[PDB]
Protein chains: 4
Amino acid sequence: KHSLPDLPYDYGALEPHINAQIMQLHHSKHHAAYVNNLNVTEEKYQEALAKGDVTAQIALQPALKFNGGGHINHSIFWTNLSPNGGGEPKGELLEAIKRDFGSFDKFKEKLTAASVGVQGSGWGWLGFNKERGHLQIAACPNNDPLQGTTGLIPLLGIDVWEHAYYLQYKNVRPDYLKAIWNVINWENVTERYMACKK
Amino acid sequence: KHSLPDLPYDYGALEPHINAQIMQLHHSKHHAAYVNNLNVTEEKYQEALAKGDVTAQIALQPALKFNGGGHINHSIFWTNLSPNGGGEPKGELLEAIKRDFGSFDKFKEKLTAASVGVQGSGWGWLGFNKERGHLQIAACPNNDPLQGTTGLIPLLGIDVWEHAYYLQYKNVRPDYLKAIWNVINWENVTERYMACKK
Amino acid sequence: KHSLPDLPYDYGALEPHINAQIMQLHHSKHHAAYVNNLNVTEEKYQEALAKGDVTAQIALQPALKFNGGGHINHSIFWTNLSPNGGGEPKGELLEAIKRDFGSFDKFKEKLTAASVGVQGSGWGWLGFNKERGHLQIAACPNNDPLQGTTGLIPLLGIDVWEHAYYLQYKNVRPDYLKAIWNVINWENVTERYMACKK
Amino acid sequence: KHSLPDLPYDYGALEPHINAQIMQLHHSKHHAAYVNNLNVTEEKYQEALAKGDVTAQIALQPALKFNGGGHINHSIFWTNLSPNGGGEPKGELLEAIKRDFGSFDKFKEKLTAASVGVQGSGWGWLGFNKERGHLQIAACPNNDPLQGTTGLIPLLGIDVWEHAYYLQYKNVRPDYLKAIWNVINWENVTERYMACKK
Ligand SMILES: [Mn+2]
Ligand SMILES: [Mn+2]
Ligand SMILES: [Mn+2]
Ligand SMILES: [Mn+2]
């Protein structure tokens, strides 16, 4: 009942920033596996929930969280990126980024440190904190969802697992961070932003 | 659909080892709350599973694990204890405890260190490892189930949370450990033991 | 070498809100055991350091964070309480509380909710975020120290480990929280706010 | 001060099983960065120690366990691999493997399953349990060192972080595992077994 979403562009669309080969492996291989493992795990859960088996239920948690998170995370990732993307946002979003981080440049600097800060697998996030309406920068381990574990609403996420860049950038996570700013689809981030204050 | 099990004895049955007041609070107040919170959490999960909401699903995990675990753990605890209990086991179980820990006395010494070892809330367990048929001593945090998180089959569990003893023994966890050995219902542990090798 | 700080008042000074039996036991047993094991773990860590033992250094971490955090946590705690009033804070801090949590009463209940939501052993805090420049509430497991694990400088803490209230309020953590506002030393909390000077 | 150990063989010595581009990058970039940050974190920890700073000591833990574990983990790793054969081990170790995992091939696959089941970054191990007196398999997250976090003395380790196989095997972790048995230095693994002398 969960399906692999189609990329809103081609594998070679985010070039030269994101290599077309990484884009296919990432979408067709990695993301494909999460959706698949989520469906069996979710299905298995209904059988455990159905019998009242609390042991099977609790046992299936790491799998549900990891595959569930991977599906959530990557669905949002593709939409945050675009061949038509780049630069900086406008209107509401741009006024808020300024107001909260100092300037647009200070925001990037903070989202980059949070993304490189991750030790092991993980993600960097620009989210929205509902209690006291403000933007926030958070880092998540492995495939842990941003909203599912912190409550923040995901606006812009930066996959910082080694599979998201190693083929092209190798061990230099900072260079991957630098390049990626060019493909950020802000009208996507903006759309996500307007739906939070309402 | 989950209900609070009835104690196989009275609140004042495990005296003087376990105070009758602790027994009532523990059963009627603490255990009562887990069963109750588990039912709403499980019920809430079916609604999230029903809509395919992975975020609600992952969000409800800490609650399901804690209340689920608390119900599992305490159900097993009451049965491990008895007013007719005490001493040491016999037959199969006694030969295995000897074989695996050195002697019965070395086993107690190890289960005690594992129970006092817990820093914060937790449990001490004598379990059974299916892969390579042997008894094992494990410690679990908060209300994390033994089988649900480690795979071991629970035989004898020792609640080491402060609510399981503070009124009677105060901060002296070691004295509570010493006293409890007198109320262990081994025929219960034995029954649990025979069902593992078959 | 680390030392146990004498209570800033008498054991039974916080009654009827916090019993003398509780304070006595909490300070001279629990806290007393934290500073000792902290000193031992610290002694053991400097020998592992002189030696190139990275294995021994990592093995000590859990004892160091628990006991080291236990002493940090409990030290501030005593200074957060006082025989002399609870009520409301004045000046700068009170304003900040309103600027961030809407009002004092709304702050009051968001911290109560955080303290009550702690599953297992832990603490509830009011801290100061120096990188955002505002106040914020947080929860910490077992004795994990606020500043060393979150960067948030602690102003007011509330121990929700069962040994902090059980002898008096039993399982009713919500009643222990109502009564502790009557003894919160807001003079201390205000000094701690103007410590990360504004 | 800690130092980078030279590979016991040439960068391209493990081909076609493990490429030279991978080994080069893995040793001179990743490992090289671990020993440095380990030395810095260690320098910073002795100043926090001289001072009575328990807050700073706890803040350093994550950098110390990751980098300190990274160096421990990667050091043993190089000595687990060799241009000279994989195949089967002889004598005592081989017997023990059979006594505990049934057979060599059955051990082979239980460690593969452990290495493949790692969600995110981590390692798969074959260790020796000194308190039970037998061999056992384990999995460790990120760079958490086996002995410092489990007490199990490491004999054979398998890095399953994506930077260990991606450039060559891509997403197919199961293929990287098949090929690594061809380069396992069983002479080293046997010395490590007779190190915790039997
Ligand atoms: Mn990814
Ligand atoms: Mn209990
Ligand atoms: Mn306490
Ligand atoms: Mn590695």
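Swiss-Prot numbering applies to chain B: residues 25-222, in that order.
Using N, Cα and C of the backbone, Cβ positions are placed for all residues, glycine too.
Copied over from Swiss-Prot:
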BINDING   B:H50, B:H98, B:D183, B:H187  Mn(2+) binding site
MUTAGEN   B:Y58 to A, H, N, V or F  Reduced enzyme activity
MUTAGEN   B:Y58 to F  Loss of nitration. Enhanced dityrosine formation on peroxynitrite treatment
Candidate with sparsest Cβ neighbourhood (10 Å radius) among B:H50, B:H98, B:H187, the listed binding-site residues
B:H187
Close in space, distant in sequence - B:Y58 (mutagenesis position), Cβ under 8 Å, 6 or more apart:
B:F90, B:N91, B:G93, B:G94, B:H95, B:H98, B:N167
In terms of Cβ proximity below 8 Å, which recorded positions out of B:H50, B:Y58, B:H98, B:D183, B:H187 neighbour chain C?
B:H187
Taking DSSP as the reference, which of helix, strand or coil describes B:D183 (Mn(2+) binding site)?
strand
Report, as a single number, how many Cβ atoms besides its own are within 10 Å of the Cβ of B:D183 (Mn(2+) binding site).
24
Relative to the mean position of the Cβ atoms of B:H50, B:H98, B:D183, B:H187, the recorded Mn(2+) site, which additional same-chain residues have Cβ within 8 Å?
B:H51, B:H54, B:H55, B:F101, B:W185, B:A188
